[PDB]
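Following: one structure in structure tokens, then a few remarks.
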Amino acid sequence: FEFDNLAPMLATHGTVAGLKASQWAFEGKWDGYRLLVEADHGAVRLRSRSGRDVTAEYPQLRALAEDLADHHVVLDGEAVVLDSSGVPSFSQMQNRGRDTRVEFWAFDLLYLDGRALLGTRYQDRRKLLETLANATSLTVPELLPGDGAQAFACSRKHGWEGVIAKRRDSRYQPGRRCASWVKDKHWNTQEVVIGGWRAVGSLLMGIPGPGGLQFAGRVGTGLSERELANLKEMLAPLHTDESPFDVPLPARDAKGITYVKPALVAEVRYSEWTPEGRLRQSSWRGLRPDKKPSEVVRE
Ligand SMILES: [Cl-]
Ligand SMILES: [Cl-]
Ligand SMILES: [Mg+2]
Ligand SMILES: [Zn+2]
Ligand SMILES: [Zn+2]
């Protein structure tokens, strides 16, 4: 066990709805600096996610190590600066001053009082982490209740960005992006090509593929009836005689359609993908004129 050999375990981008609590623990996903912390009987050493020794950058985490002075521990967690709603924030961290309060939100325990825990399964490491949290002033955010969807909704209600789901049977793999950690944000972003519009109520999105655009759904949230009229104006120069989609559109979506040349990229916000390659809960984030349809890719 060499603390200066350790690098953070990493999460796989994915979906948590459908995951079962009996197999997965659900943690809130926050923005901040990932930190490995050694608190050795009062002394503190800190490593950034890239392995730099950042001990001197956080003098205030000395108090943490003193509070944990009965123990020698290695902790994984997130250094965080909260906004006024109490939610960790990236720009608050970026704009940090000498006096701004930085909290350390712990979410793994890698070593405890002589015992190394990399080979120990999450369920068990987590139980020990809680014990520390209950006996000292270490901040250990709580797990989210329920199965995937419920946990996701809880996270949302906290104002949090998303969930990291971790397999209860899983070991800690330093430096590795692992399928046993899945990270999922409430809101995501995707570039799309506009293939048409529909009665104006909405726009038709697609992803370039073999034989044309793969249909991605429709978008007309994030905008009003005035803005819709504008898009109709802007897009007229681009009417076409070929459908840009690889395959006939579904009937609902085909009713009252005007195809345009697949020339324009938009950015859209959305929740998740559907099994048939559609984007749920789309909202408009604007055309992106300098972007190329040919480099639009499912991100
Ligand atoms: Cl990650
Ligand atoms: Cl942007
Ligand atoms: Mg060494
Ligand atoms: Zn984030
Ligand atoms: Zn963007």
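We number chain A the same way Swiss-Prot does; the residues here are 453-651, 660-759, in that order.
Keep in mind that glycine also has a Cβ here, set from the backbone N, Cα and C atoms.
In the three-state DSSP scheme, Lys481 (mutagenesis position) is classed as strand. The active site, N6-AMP-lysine intermediate annotation in Swiss-Prot covers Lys481.
Secondary structure from DSSP puts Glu613 (mutagenesis position) in coil. Applying an 8 A CB threshold to same-chain residues 6+ apart, the list for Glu613 (mutagenesis position) reads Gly480, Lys481, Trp482, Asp483, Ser607, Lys637, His638, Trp639. As annotated by Swiss-Prot, Mn(2+) 4 binding site applies to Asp483, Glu613.
Take the CB of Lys481 (mutagenesis position) and look out to 10 A: across all protein chains shown you find 20 other CB atoms. Swiss-Prot gives this note for the published mutagenesis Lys481 to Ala: Loss of adenyltransferase activity, no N6-AMP-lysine formation and loss of ligase activity. No effect on phosphodiester bond formation on pre-adenylated nicked DNA, or on DNA polymerase.
The annotation that Swiss-Prot gives for the mutagenesis experiment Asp483 to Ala reads: No ligase of singly nicked dsDNA activity, no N6-AMP-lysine intermediate formed, decreased phosphodiester bond formation on pre-adenylated nicked DNA, no effect on DNA polymerase. Counting every protein chain shown, 17 other Cβ atoms lie within 10 Å of the Cβ of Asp483 (mutagenesis position).
Under its mutagenesis entries, Swiss-Prot includes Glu530 to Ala with the note: No ligase of singly nicked dsDNA activity, no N6-AMP-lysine intermediate formed, no phosphodiester bond formation on pre-adenylated nicked DNA, no effect on DNA polymerase. Here the Cβ of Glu530 (mutagenesis position) has 20 other Cβ atoms within 10 Å, regardless of which shown protein chain they belong to.
Quoting Swiss-Prot on the mutagenesis of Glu613 to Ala: No ligase of singly nicked dsDNA activity, no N6-AMP-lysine intermediate formed, decreased phosphodiester bond formation on pre-adenylated nicked DNA, no effect on DNA polymerase.
A sphere of 10 angstroms centred on the C-beta of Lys635 (mutagenesis position) encloses 19 other C-beta atoms. Among the sequence features in Swiss-Prot, the mutagenesis site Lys635 to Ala is noted as follows: 20% ligase activity for singly nicked dsDNA, normal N6-AMP-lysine intermediate formed, no effect on phosphodiester bond formation, no effect on DNA polymerase.
The note that Swiss-Prot attaches to the published mutagenesis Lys637 to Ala is: No ligase of singly nicked dsDNA activity, 25% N6-AMP-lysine intermediate formed, decreased phosphodiester bond formation, no effect on DNA polymerase. Taken residue by residue with DSSP, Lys637 (mutagenesis position) is part of a strand.
Residues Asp483, taken from the mutagenesis positions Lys481, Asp483, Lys635, are distinguished by a CB atom under 6 angstroms from ligand 4. At the Cα atoms, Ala651 lies 4 Å from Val660, with 8 residues between the two left unmodelled. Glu530 (mutagenesis position) falls within a strand when secondary structure is assigned with DSSP. Cα-Cα distance from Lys635 (mutagenesis position) to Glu530 (mutagenesis position): 15 Å (rounded to the nearest whole number). A 10 Å cutoff on Cβ-Cβ distances gives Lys637 (mutagenesis position) a total of 16 other Cβ atoms nearby, all chains included.
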